[PDB]
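In what follows, a single structure is set out as structure tokens and then discussed.
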2 protein chains.
Amino acid sequence: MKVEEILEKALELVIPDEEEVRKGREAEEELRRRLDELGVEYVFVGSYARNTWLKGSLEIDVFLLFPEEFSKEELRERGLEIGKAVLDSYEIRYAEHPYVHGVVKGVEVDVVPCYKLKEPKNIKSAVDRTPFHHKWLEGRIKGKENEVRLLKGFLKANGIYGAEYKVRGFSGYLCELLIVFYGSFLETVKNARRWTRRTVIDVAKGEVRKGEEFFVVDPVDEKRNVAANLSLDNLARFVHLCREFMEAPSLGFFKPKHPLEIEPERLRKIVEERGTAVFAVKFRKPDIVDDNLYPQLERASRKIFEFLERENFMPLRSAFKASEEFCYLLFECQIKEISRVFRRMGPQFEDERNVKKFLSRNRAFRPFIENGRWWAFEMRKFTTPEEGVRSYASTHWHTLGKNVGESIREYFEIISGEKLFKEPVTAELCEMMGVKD
Amino acid sequence: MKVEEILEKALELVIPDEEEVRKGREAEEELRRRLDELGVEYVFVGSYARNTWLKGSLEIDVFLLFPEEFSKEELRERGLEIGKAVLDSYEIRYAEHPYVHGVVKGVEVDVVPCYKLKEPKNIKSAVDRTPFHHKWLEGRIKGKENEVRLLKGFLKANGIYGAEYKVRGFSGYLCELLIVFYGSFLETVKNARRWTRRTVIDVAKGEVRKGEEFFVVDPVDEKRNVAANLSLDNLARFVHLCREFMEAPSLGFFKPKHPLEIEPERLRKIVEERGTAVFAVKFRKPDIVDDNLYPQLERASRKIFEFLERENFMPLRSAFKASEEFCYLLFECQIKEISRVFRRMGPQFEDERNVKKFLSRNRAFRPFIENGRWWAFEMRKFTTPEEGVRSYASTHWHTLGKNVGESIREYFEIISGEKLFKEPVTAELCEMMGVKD
RNA sequence: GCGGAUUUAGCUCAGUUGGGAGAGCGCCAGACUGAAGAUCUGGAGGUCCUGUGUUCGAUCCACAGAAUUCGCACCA
RNA sequence: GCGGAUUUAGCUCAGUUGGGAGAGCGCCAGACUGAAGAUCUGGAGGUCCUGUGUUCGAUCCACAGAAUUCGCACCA
């Protein structure tokens, strides 16, 4: 669609200027006031300070640099003293060393105690690194901020922007590092088409090489992978979207695509036509952070997946959804019903000892030999994958993560077909089964 | 049941003396007459000559030794000339070098041209070896003939006596060699409990050792495995029956056990309770020898077995029966119905070339990535193992042996449940599923 | 008939994740030697038995066939 | 919290068919030496991280746990 046109029309949905821009300055000014009132060494960092934040994603990050001659707890008292007096409403978030989150004029503000540490390698944790992150990008990104926003937008539209585990996609800082390295969104897109699972981007030397994993080198600390949270699968998605974009560019790569919103009638048909067993594990949501839940949900999903493999219902895919109330573990298998009878692996014919024991056990059918080894017909306790998972969930809850497993242990349901379609899992089911529009 | 008593009561069902013993002598005498009438060098061998044949299993083996200074075809003319004149009704069976099979007074007689070859290593085929076989066992078996008959009886009662492929069990000559080696049936049974898949019995040296396969050394030619036809599985069966006999001896080890003879009503229930898919491939019997058909049937069964494994209906066992009219390939699977959808293995994400092609193909559902590799949902052409086999039989008949495959190629049926129970396959189905009485 | 095993470099053979065609020996060269050899380096060297099919992709999966090899035995 | 990787002989590590507990090094010995070393032979050497469970059978499969290790990050 001409390429450059859609790049510019995308900006009116990317660039903030819903006149929150000034609300930033207003809060900043106000923030700058009260802060200079207490004579503290302070820095504005993150999205706001570089004028790089997305439309609606307004956030002030304030990092309070504290003398390189104090102690952990002496900065503690301070961050509090300050945060409180400068913010309008507050909470305390402790991380690895605590910080104050609050609100100034409807703008989410992050008041954070730091160190006036000037120059790296003398770093203790991830927090003290962001000032340097800002420092290095400051002045080296000036002018190219729009191109960053395009990248972000591109990634958000297809749901791979973010460092949080719910996404495992691209971190903002990474995006910035990228735009810097290539020159613009596009020159990034072009080269991304040639990325591999072993492609390494050292921004510090301006060099591209092959390593062991996909690695983007932090120009501040060359021991740091900025793209550490980028999952294997997401990276590939990005690469493929870059190949798909260049060949036939369109604006639909920048619009966030919306729910397919189906009726139970069309979904049941798909299932029927698929001839697959579709079911889910429902259980109440344990009240914990997002960056804890999804990892557990994933682990939980995987084990059940692995289970149904062992018991040979042959699952296709697995999916998960977390509402404000419950959690759902979705599964589609190739086997609706398995036989009650199965092969039980018995001893080689020579080990008379073990033979007898194996034979001493009482069964409904005679054991036999095949390839110089005994085998026996025995009975399963479950015939459908629903029945099997029920057995598994009830007996092997503990392995399904700490909080998730406990929530299942205490209670769970298994929902099949028409009943399940009524649950808020429509979107993911379609995504799991790969339904067209 | 006392042990020795049942050994003696078994003999009245083992020792011939249904007064066919004299019919032997009568025919022998008559045979000896006409033969000496033509001045031929002749020998009586096999079961009859040693008085070792089973009750009802009466057969005269006559091997016509011919001068060690003739040629293949010059003996040929002779065997005929002789066979005809001495037998009452005849056929010609060609083997590797032909022979005359016929009847003298209702007794199946085998008139065979040989060589007066005295002493081995100058042998050409299996036929010229039997005189030496008889020669070596003659006089070294005298007195111990009853003990041989016990062994035979033991093996026949449980259906592992015979060198023909329908059985793949113990050859008579082998049994004799055994009784000779240990001393009696029992001393054979005791030691057989300690046989392995690598136990070697050299009768010539009177020695037991370990080799590579189960090997019984022919005292005549030490390059010959007498137990070559003994299948792995049958050997084990024998060994296990020897262990089972010594621990609790009973006469039921000598009675041939009879059909379980079931109704369709009890069989359907078992199937239902088993929850398994049971079906068979029916097709007309190609008119060929037994030692050709069963090998093919086996091969045929196996491939179908292997197929259902590939397509994951997960078969349990496989069985075959050959009537005077049709042949049956019986199968029991763990999967009655499989989903219409399956995983299609696609390329790794890097090989852009192959990616596109894989994606160019049209499907009902979107392809995806998992572990850096593309996968696609596609449709099977069959949902039940019956449907699948139908597809397989029709497309892959040729591999199912020469004659068998051709018979299926031209025609076949697949029969399920109630319909199949009406077919003469009741016994084997019970044997395949391991049903109790 | 019949069945199993085998078929990848000149020789002898590995090769299982369906994506890299390999080792040893032989041959050529380099290093080393006074020489040659022995050792270390390296290089060249291919109809993965043939055909067709399955697959995005084939030494590998399927079918047909070929060749080598061992045995099976019918006979009964 | 949160996740992954790892845990087999004194050290460093193989170990995939669920049935044999292994290699290299180290140590002792034999052979060889004038000696010792170097090489070849061999031997000893084990809580397969623990527990419980599955199985005829447990390094291998399942659950709980431990320890080592790397990273995840929430924060928003």
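Every residue, even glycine, has its Cβ placed from backbone N, Cα and C.
Lifted from Swiss-Prot, the feature list:
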| type | residues | note |
| --- | --- | --- |
| BINDING | A:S47, A:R50, A:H133, A:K152, A:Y161 | ATP binding site |
| BINDING | A:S47, A:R50, A:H133, A:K152, A:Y161 | CTP binding site |
| MUTAGEN | A:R50 to A | High decrease in both AMP and CMP incorporation |
| BINDING | A:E59, A:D61, A:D110 | Mg(2+) binding site |
| MUTAGEN | A:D110 to A | High decrease in both AMP and CMP incorporation |
| MUTAGEN | A:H133 to A | No decrease in both AMP and CMP incorporation |
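The closest partner of A:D61 (Mg(2+) binding site) among the recorded positions, by CA position, is A:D110; the full candidate set was A:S47, A:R50, A:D110, A:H133, A:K152. All protein chains considered, the CB of A:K152 (ATP binding site) has 24 other CB atoms within 10 Å.
Considering only the recorded positions A:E59, A:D110, A:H133, the residues lying within 10 A of A:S47 (ATP binding site) on a C-alpha to C-alpha basis are A:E59. Comparing Cα positions, A:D110 (mutagenesis position) lies closest to A:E59 out of the recorded positions A:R50, A:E59, A:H133, A:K152. Closest by Cα distance to A:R50 (mutagenesis position), from the binding-site residues A:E59, A:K152, A:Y161, is A:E59. A coil conformation is recorded for A:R50 (mutagenesis position) in the three-state DSSP classification, outside any helix or strand. A:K152 (ATP binding site) sits 16 Å from A:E59 (Mg(2+) binding site), counting Cα to Cα. Summarising the environment of A:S47 (ATP binding site), the number of other Cβ atoms within 10 Å of its Cβ, over all protein chains shown, is 21. Among the recorded positions A:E59, A:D61, A:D110, the residue whose Cβ has the fewest other Cβ atoms within 10 Å is A:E59.
For A:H133 (mutagenesis position), the same-chain residues 6+ apart in sequence whose C-beta sits under 8 angstroms from its C-beta are A:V45, A:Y173, A:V220.
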